[PDB]
Amino acid sequence: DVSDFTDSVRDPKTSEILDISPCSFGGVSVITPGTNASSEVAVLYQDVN
Amino acid sequence: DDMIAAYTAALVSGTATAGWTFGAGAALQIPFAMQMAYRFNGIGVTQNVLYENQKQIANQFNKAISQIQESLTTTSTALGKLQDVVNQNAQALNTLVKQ
Amino acid sequence: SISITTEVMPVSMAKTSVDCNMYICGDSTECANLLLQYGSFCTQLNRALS
Amino acid sequence: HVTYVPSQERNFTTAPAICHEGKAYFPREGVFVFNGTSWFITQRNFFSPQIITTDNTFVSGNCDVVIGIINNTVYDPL
Ligand SMILES: *[C@@H]1O[C@H](CO)[C@@H](O)[C@H](O)[C@H]1NC(C)=O
Ligand SMILES: *[C@@H]1O[C@H](CO)[C@@H](O)[C@H](O)[C@H]1NC(C)=O
Ligand SMILES: *[C@@H]1O[C@H](CO)[C@@H](O)[C@H](O)[C@H]1NC(C)=O
Ligand SMILES: *[C@@H]1O[C@H](CO)[C@@H](O)[C@H](O)[C@H]1NC(C)=O
Ligand SMILES: *[C@@H]1O[C@H](CO)[C@@H](O)[C@H](O)[C@H]1NC(C)=O
């Protein structure tokens, strides 16, 4: 691709073309009060429904 | 964007109803013609010049508003720096990806 | 009394431009070919200076 | 920062100018107010009524072109 990451491959046995994608995606935020207040947190996931 | 539009609507409504008083404290109502006479008095022109030529000034105001409204549909050079802001952000992120 | 006071303020500075190929390598083609991997690192500098 | 804040407002009836003897009188620095009995002239930031004389006002034209013109009297000292 544009960033020289190997994204397409041809299978050496059954010659078909496959894409490779990373398996980490989406940003995560942690909402907390102070540590001395409580140890309970909330998690917000962007990019998920 | 809805909250920013609500803020601007509140500002414009407060200008059209209470004038200049609500910036300092609470809103003090005044009819719009007397407020415009107060604005004329603050330039140097006397108060009678508004009241004796009210229709012409209102017509010129409406025509200038319509001129801006007709100009914003046609020209594209206006709002040319907000586009520069969004273009620069996009280009910076794409340069990070390509490096 | 009528007093006249002077006040001096800067407005602009000098416009400069650089060439990476002459600064980094000079006139050697081996360095010039080795600089192609560092390719997007000077369009950034020229963009900022312009 | 030490600042002045107005408070405790009330509503009066108002007019742009007053027509007296066929000529229109405009206030100099203030507004015409009606408080239910008679018409006074006041400053806009503090409520302190003043009677309408020739010194408070000034004349411009006849009372036929202003919208909201009313009839009242203007006190001349002689
Ligand atoms: C062995 O490789 C060939 C490709 O040369 C392929 O056609 C064939 O299916 C492969 N054999 C098996 C058992 O997958
Ligand atoms: C999440 O899925 C629901 C189910 O149809 C849909 O109505 C909603 O619009 C989706 N959320 C977003 C942000 O598109
Ligand atoms: C202003 O005062 C008048 C009394 O003359 C009253 O009728 C009116 O309701 C008041 N305005 C408001 C917004 O209450
Ligand atoms: C209006 O103001 C005058 C000024 O003293 C006062 O005499 C009069 O009583 C006021 N009217 C009412 C209805 O309070
Ligand atoms: C004011 O006086 C003029 C002449 O005296 C009269 O024509 C006019 O109707 C009066 N205005 C009102 C509101 O009564």
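Here chain A follows Swiss-Prot, giving residues 554-602 in order.
Header lists the method as electron microscopy, 2.8 Å.
Quick reminder: no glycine exception, Cβ is built from N, Cα and C everywhere.
Under its natural variant annotations, Swiss-Prot gives A:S577 to A the following note: In strain: Isolate Tor2 and Isolate Shanghai QXC1. For A:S577 (variant position), other Cβ atoms within 10 Å of its Cβ number 4. According to DSSP, A:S577 (variant position) sits in a coil region rather than a helix or strand.
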